[PDB]
Amino acid sequence: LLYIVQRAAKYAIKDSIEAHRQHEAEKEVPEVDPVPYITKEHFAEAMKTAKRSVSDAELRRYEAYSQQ
Amino acid sequence: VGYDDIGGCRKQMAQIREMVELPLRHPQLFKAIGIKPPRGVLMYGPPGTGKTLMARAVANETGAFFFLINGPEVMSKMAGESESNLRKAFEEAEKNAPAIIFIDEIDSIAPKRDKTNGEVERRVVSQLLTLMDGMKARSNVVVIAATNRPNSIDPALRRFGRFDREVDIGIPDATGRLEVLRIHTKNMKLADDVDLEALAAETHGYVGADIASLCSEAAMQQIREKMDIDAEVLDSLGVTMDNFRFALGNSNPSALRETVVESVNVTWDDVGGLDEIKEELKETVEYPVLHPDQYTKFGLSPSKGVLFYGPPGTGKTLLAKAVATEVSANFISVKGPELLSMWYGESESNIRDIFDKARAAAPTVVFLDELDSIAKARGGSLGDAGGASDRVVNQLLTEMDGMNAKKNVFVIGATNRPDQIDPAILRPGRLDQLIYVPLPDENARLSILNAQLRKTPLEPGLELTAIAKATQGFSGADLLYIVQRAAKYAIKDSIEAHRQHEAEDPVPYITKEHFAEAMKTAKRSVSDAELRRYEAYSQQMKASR
Amino acid sequence: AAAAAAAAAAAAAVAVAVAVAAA
Ligand SMILES: [Mg+2]
Ligand SMILES: [Mg+2]
């Protein structure tokens, strides 16, 4: 869960920095980002890279230890 | 020296200045409050931070008596003479006027009194304890001590009455380094081009004296540029910004001077293919270190670890070299089995020391080559050396995730056997993203071929699309072998042509014939078994989906 | 008059060995 939220924040900062760079460029030729809040799309496209930390073998071993 | 010399530690300057001046400028106010002020302080931190500089500044500015004691100076050869010297020093300080004692390098005169086995030292520390506290302890005097290892002091000495307040003069911040640079460049003559803000941004781990060394080196470079004596050259030196860039590209922080890496010269254009992985690495390394305001705006810490895994020679160490050379953060290149030792606990001691250096000179990047060598599964080995490997992997687990500060440590691991890694390392928080580095495709093989042929002359009509279409299962190492064979055949042709010429420039390019006849022995290194193994590992990772 | 003297003798360490099993 920490990893997924961290990836979402990383995508959000990427969006913020590219928006700021575009704003600076158009100023060359106020709000800092189009939205200071993390959007639903950030979660939507940060879900493609998460995994599961513990395999079923480790889970089974821990379950057996709990049973015994 | 004064208060305009010590820079980058506002809190410590204010704390020491008030403690030393206010009780010696308005004693009536402290009689009105009722309590006496703190009277003993121990300055501690890494070397070259400004402890002795602060002592010098206090001595110069405050008009009271000042007595200085270097550590070993007290001891003498005749029996019971060191304690006589300490008593004489304290009496001299007390008798004349209110005074400030300064004891430099207290670690030499204040051991732990528990691990020591001498006699005179234990009596000198006991005499110090009695002088600092007891019947007729001390009147209208203040004691400052300086140390590099506060843990090497007996705890009985660091209690209220002897050394009540502990000031921590540690590594500066970006603003601190900028202020120190501004202090150190206040007397030399600078050209207008110099911009100290960028220089302070790129000085990622320099502390105190490091900045001074940088300035000195830059000046020396300027001196050896306009010396190839008349006042014409005596005037108009003009330390350019290029001098500072050269000195910064040459020097490294003294903390990492122990583990300075050999200067390998690669660049990002040297890495063919893997464009998206290169951009991902750029994104994960440069954003936390250059843009912390946005991360604190969202209120989350950054991602740190990463693990490359794939067939041998796909370019893992190449990516690591690129990171080492073309990134502003410091690099600690660490070998896998180098850190092991025959003794008991020295492996974990070395690991702790390495990570202490990394966290000291932050932001830092540490490269763990062949992570499966030291970080294997736990308890699998029946016949072991006392579980030394188990303790090593546990030390890594706690050091990469424990009661630490999580300031800036970027761990990159590189192993081609991702099944032998302890699953406790693969969880997010330690190595949170696993990047597979697959075999290049045709558009990546062409890019690689251009990457290694960017310093080579070739025949104008030599197109590499045929070579790319012809290598199918090859890797970057295999393409390297092909180019090396072609070059060696070219060298042979040159040598025989020169022999013919002297029998009684011949070749300026690698011919198509050279490539064609060096492609005879071309070979794919990775077998189908290994490729299927890696594909199965990736599909097992995706099986969670 | 008397005099003092310093002395630093030695230290002793512990090593770690590896063994081989036959399954
Ligand atoms: Mg000093
Ligand atoms: Mg390698």
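Going by Swiss-Prot, the residues shown for chain B are 211-438, 447-722, 748-788, listed in order.
The way this entry was determined, per its header, is electron microscopy, 3.2 Å.
Including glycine, each Cβ sits where the backbone N, Cα and C put it.
Annotated features, as they stand in Swiss-Prot:
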BINDING   B:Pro257, B:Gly258, B:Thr259, B:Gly260, B:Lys261, B:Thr262, B:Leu263, B:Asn358, B:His394  ATP 1 binding site
BINDING   B:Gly531, B:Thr532, B:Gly533, B:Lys534, B:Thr535, B:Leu536  ATP 2 binding site
MUTAGEN   B:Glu315 to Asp  Severe loss of catalytic activity without affecting cooperativity between the 2 ATP-binding regions. Slight reduction in growth rate
MUTAGEN   B:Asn358 to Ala  Slight reduction in growth rate. Restores cell growth; when associated with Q-315
MUTAGEN   B:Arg369 to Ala  No effect on growth rate. Restores cell growth; when associated with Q-315
MUTAGEN   B:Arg475 to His  Restores cell growth; when associated with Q-315
MUTAGEN   B:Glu588 to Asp  Moderate reduction in growth rate
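Feature map: Swiss-Prot annotations on the structure.
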{"residue": "B:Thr259", "record": "ATP 1 binding site", "contacts (Cβ under 8 Å, 6+ apart)": "B:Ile379, B:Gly380, B:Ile381, B:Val417, B:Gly418"}
{"residue": "B:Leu263", "record": "ATP 1 binding site", "contacts (Cβ under 8 Å, 6+ apart)": "B:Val211, B:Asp215, B:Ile216, B:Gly418"}
{"residue": "B:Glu315", "record": "mutagenesis position", "contacts (Cβ under 8 Å, 6+ apart)": "B:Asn280, B:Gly281, B:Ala356, B:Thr357, B:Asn358"}
{"residue": "B:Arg475", "record": "mutagenesis position", "contacts (Cβ under 8 Å, 6+ apart)": "none"}
{"residue": "B:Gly531", "record": "ATP 2 binding site", "contacts (Cβ under 8 Å, 6+ apart)": "B:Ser693, B:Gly694, B:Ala695, B:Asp696, B:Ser768"}
{"residue": "B:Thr532", "record": "ATP 2 binding site", "contacts (Cβ under 8 Å, 6+ apart)": "B:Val655, B:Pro656, B:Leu657, B:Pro658, B:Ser693, B:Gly694"}
{"residue": "B:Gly533", "record": "ATP 2 binding site", "contacts (Cβ under 8 Å, 6+ apart)": "B:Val489, B:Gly491, B:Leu492, B:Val655, B:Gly694"}
{"residue": "B:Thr535", "record": "ATP 2 binding site", "contacts (Cβ under 8 Å, 6+ apart)": "B:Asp587, B:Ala632"}
{"residue": "B:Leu536", "record": "ATP 2 binding site", "contacts (Cβ under 8 Å, 6+ apart)": "B:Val484, B:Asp488, B:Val489, B:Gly694"}
{"residue": "B:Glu588", "record": "mutagenesis position", "contacts (Cβ under 8 Å, 6+ apart)": "B:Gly554, B:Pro555, B:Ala632, B:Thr633"}
Largest inter-residue Cα distance among B:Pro257, B:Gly258, B:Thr259, B:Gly260, B:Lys261, B:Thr262, B:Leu263, B:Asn358, B:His394 [record-listed ATP 1 binders, Å]: 24
Local Cβ density at B:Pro257 (ATP 1 binding site) - other Cβ atoms counted within 10 Å: 12
Residues that sit under 8 angstroms from B:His394 (ATP 1 binding site) by C-beta distance, when 6+ apart in the chain: B:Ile421, B:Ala422, B:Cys425
C-alpha spacing of B:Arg369 (mutagenesis position) relative to B:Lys261 (ATP 1 binding site), in angstrom: 21
Spatial neighbours of B:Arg369 (mutagenesis position) that are distant in sequence (at least 6 apart) but have CB under 8 A: none
DSSP-derived structure type at B:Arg475 (mutagenesis position), helix or strand or else coil: helix
Those recorded positions in B:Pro257, B:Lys261, B:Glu315, B:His394, B:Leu536 whose CB falls under 6 A of ligand 1, listed in sequence order: B:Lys261
Whole-number Å value for how far B:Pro257 (ATP 1 binding site) lies from B:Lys534 (ATP 2 binding site) (Cα to Cα): 36
Intermolecular Cβ proximity, recorded positions B:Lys534, B:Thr535, B:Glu588 versus chain A, under 8 Å: none
Contacting recorded positions, sequence order - B:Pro257, B:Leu263, B:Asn358, B:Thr532, B:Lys534 vs ligand 2, Cβ under 6 Å: B:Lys534
All-chain count of other Cβ atoms within 10 Å of B:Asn358 (mutagenesis position): 16
For B:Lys534 (ATP 2 binding site), the number of other Cβ atoms found within 10 Å of its own Cβ: 24
B:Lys261 (ATP 1 binding site): tally of other CB atoms within 10 A of its CB: 26
Assigned conformation of B:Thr259 (ATP 1 binding site) - DSSP reduced to three states: coil
